[PDB]
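Peer 1: The following block contains the structure, expressed as structure tokens.
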Amino acid sequence: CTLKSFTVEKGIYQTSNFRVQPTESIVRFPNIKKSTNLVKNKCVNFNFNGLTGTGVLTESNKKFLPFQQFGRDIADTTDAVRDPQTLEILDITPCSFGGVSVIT
Amino acid sequence: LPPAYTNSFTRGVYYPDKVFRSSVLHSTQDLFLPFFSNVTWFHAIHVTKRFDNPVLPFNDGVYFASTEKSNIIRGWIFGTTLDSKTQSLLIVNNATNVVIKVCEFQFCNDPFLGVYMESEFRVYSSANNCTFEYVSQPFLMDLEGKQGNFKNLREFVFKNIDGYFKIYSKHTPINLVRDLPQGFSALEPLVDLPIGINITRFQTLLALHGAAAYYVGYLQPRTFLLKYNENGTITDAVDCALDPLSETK
């Protein structure tokens, strides 16, 4: 289909893209909004303090200064977020993982 | 004492936002204190006539440093005209805590809450209109009297943007008996006021026991180049417009 032909020659053709689909949709910060529990190691649709995104909220190892909300990297993108309720830090890792190529 | 200016050796640096970073060199463009500037040192060496606390022009930010440990300046009154028709603000470091009294204070001809408690009712006279009273956590501010070698480097930044009256601070246990020393230490945010009042001028309320020490900086829309470290705290910075070498850095 991507080649617009009924006969393909031997080779490796890149057909599609493949992105993991997020399962759940949590909403935080009624610490003192609706509440939902922490889920880890699974691609979800998180909403932390208005900041909306997608990823796997893994456990963090870095220590924030005790007034900081967000966290980021050289590429200027969200990487670690402060738990609004339990006041903990959680990493973020998006899971848009690679294309899909057919070998024939 | 006529203000004999001195050189602010890399002071007036503060975390400009809530973001955490690590080992990255971010270049913020915000209101800082120009490096190696002449700070309007209000020489409080009276043991002269340093009770020259006029309606000081509150520009877009003020670096109100103080190498004082008895905290002679318990109050900081703010306002535009200070004549009973302005929603005036007071940061009062009273016995309870750093209380934020912003109200439609009724003033007198000589506006100052002089020590008489701030009982000289020349700023506040009644509680008619009051947007918010941020009575902070009551801490051990009991009208301190300790003096000597300036351990507590009471640095403060008082800026008013979008109505918000952001008050930064820092407490460094560095020892000296004279003006702003060398070194580098960034300030932290201490309180953000979610009000929308306007301020034009301010005063410094020395406690009627004066021999003290308190400076007055003035900020500017500059651009910097901070340096965060592994633990995520500012360790160095360069003023992006001070010299050619700083500019190429």
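Per Swiss-Prot, chain A residues shown: 301-332, 528-599, in order.
If you're wondering, the header gives electron microscopy, 3.1 Å.
Any Cβ shown, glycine's included, is placed from N, Cα and C.
Pulled the feature table from Swiss-Prot, pasting it below:
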MUTAGEN   A:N331 to Q  Reduced viral infectivity
VARIANT   A:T547 to K  In strain: Omicron/BA.1
VARIANT   A:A570 to D  In strain: Alpha/B.1.1.7
Peer 1: For A:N331 (mutagenesis position), which residues in the same chain are close in space, meaning a Cβ under 8 Å from its Cβ, but six or more apart along the sequence?
Peer 2: A:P579, A:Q580
Peer 1: At the Cα level, what's the spacing in Å between A:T547 (variant position) and A:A570 (variant position), rounded?
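Peer 2: Distance between the two Cα atoms comes out at 18 Å.
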Peer 1: In DSSP terms, helix, strand or coil for A:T547 (variant position)?
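Peer 2: In the DSSP reduction, A:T547 (variant position) maps to strand.
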